[PDB]
Amino acid sequence: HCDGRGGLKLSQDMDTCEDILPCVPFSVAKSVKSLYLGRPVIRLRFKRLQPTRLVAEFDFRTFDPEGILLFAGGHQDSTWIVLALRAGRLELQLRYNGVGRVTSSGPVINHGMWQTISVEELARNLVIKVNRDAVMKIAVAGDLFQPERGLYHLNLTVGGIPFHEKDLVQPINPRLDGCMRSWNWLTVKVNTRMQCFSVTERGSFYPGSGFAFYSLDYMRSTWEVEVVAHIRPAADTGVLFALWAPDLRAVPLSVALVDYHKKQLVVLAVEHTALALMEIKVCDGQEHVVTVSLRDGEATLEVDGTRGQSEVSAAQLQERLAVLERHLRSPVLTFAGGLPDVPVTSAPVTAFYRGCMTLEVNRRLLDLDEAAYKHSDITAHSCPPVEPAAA
Ligand SMILES: [Ca+2]
């Protein structure tokens, strides 16, 4: 037993522990002149003498279906607008003198391609454009700028709002894994961490240093566990999915990549017992579909449609599943990409996963922005591409 959580794995004749190194490199290219909205990322204030109307333009890119791009206006009880995304479509929320309205049009925006977005306040209406084409026009009577002393002021936040989401016209989860560039108001501060991947692909990226967890119920067979994971690994060892029983320091169920049977494998387990193993080309840079389904008297593991062989007898399989039932009988936590500090004998693998991954549990796609907790370095709705060879 080595410490996977520590970046070590058993090597060769099981005489020593070795470092878990990446077998597939992912591009690290960052876009210097860009802003990552993940993790308000920026608050601006425009003290303007002489009446004036709001005008703003910027480039935007994302695969994320929901979130807030920006806010503009004054006090939560005054007049303001919020540009957001819901179900992948642009949404404009407005509040003029306390009165709130909300509209959204057919422009699907979360396609991952850069696009120019513009917002302009005309004495008559508010106009929103996508690539020069007007997509929203709402009649309004009021002003976004507000008189203070002898000047006109206006606050603008990027990537979030100055108040709580519960005070919006329509509630929304603000977290937005998206990128901005070429800002033109009427913020270039070099901090690598604030820059976005130069190129993006679909999925969630796990650098291999943390996890995310949820509180999901698997009761009602009287119970059921179904998982579908689309993965593009960077390393041959790591936890993909797992359940944790806190008061027992146990890991009732886990699905992970393991390089020893020495073979590149995916393992399905209940606590320390491997129920099934299935081969997989974990280092060829390709995407693979791993699926698992368990119910009373049944457990199945598949990799790209092919079922793996059972590692236990029919009798002991029923014994293991019986114990699983007892566990699911009490509240457990669901982990993605890693585990908390648990006994090394608790499960076959405890190392953190490294690579791109999408998870669907009990037929429901998991959105990392909805997790009770998500380690800050995990990108919820984007993954860098595998790095191309020189040629
Ligand atoms: Ca989101």
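All residue numbers given for chain A refer to Swiss-Prot; the residues shown span 261-299, 305-451, 461-494, 503-543, 549-678 in order.
Header lists the method as X-ray crystallography, 2.2 Å.
Note: Cβ is positioned from N, Cα and C throughout, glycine not excepted.
Here is what Swiss-Prot says about this protein:
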BINDING   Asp329, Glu331, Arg440, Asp656  Ca(2+) binding site
MUTAGEN   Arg310 to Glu  Strongly reduced affinity for AXL. Abolishes phosphorylation of AXL
MUTAGEN   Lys312 to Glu  Strongly reduced affinity for AXL. Abolishes phosphorylation of AXL
MUTAGEN   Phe487 to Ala  Decreases activation of AXL
MUTAGEN   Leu620 to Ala  Reduces affinity for AXL 15-fold and decreases activation of AXL
MUTAGEN   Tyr660 to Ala  Reduces affinity for AXL 3-fold
Inset, instruction - Could you tell me which of these mutagenesis positions, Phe487, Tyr660, has the fewest other Cβ atoms within 10 Å of its Cβ? - result: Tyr660
Legend entry - Residues within 8 Å of the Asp329, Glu331, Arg440, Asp656 Cβ centre (excluding the Ca(2+) site residues themselves): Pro330, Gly332, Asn438, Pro439, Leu441, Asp442, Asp654, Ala667, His668
Inset, instruction - Can you tell which of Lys312, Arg440 has the least company, meaning the fewest other C-beta atoms within 10 angstroms of its C-beta, among these recorded positions? - result: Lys312
Legend entry - Tertiary neighbours of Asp656 (Ca(2+) binding site) (same chain, Cβ under 8 Å, six or more apart): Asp329, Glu331, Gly332, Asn438, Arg440, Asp442, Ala667, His668
Legend entry - From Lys312, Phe487, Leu620: mutagenesis positions whose CA lies within 10 A of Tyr660 (mutagenesis position): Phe487
Legend entry - Among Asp329, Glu331, the most crowded of the binding-site residues [Cβ within 10 Å]: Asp329
Legend entry - Where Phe487 (mutagenesis position) sits in the secondary structure, as DSSP reduces it to three classes: strand
Legend entry - Neighbourhood of ligand 1 - mutagenesis positions from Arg310, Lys312, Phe487, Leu620, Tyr660 with Cβ under 6 Å: none
Inset, instruction - For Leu620 (mutagenesis position), just count the other CB atoms lying within 10 A of its CB, please. - result: 16
Legend entry - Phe487 (mutagenesis position) and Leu620 (mutagenesis position), distance between Cα atoms, whole Å: 7
Inset, instruction - Specify the count of other C-beta atoms within 10 Å of the C-beta of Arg310 (mutagenesis position). - result: 9
Inset, instruction - Would you mind reading off the Cα separation of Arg310 (mutagenesis position) from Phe487 (mutagenesis position), to the nearest angstrom? - result: 37
Legend entry - C-alpha spacing of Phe487 (mutagenesis position) relative to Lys312 (mutagenesis position), in angstrom: 44
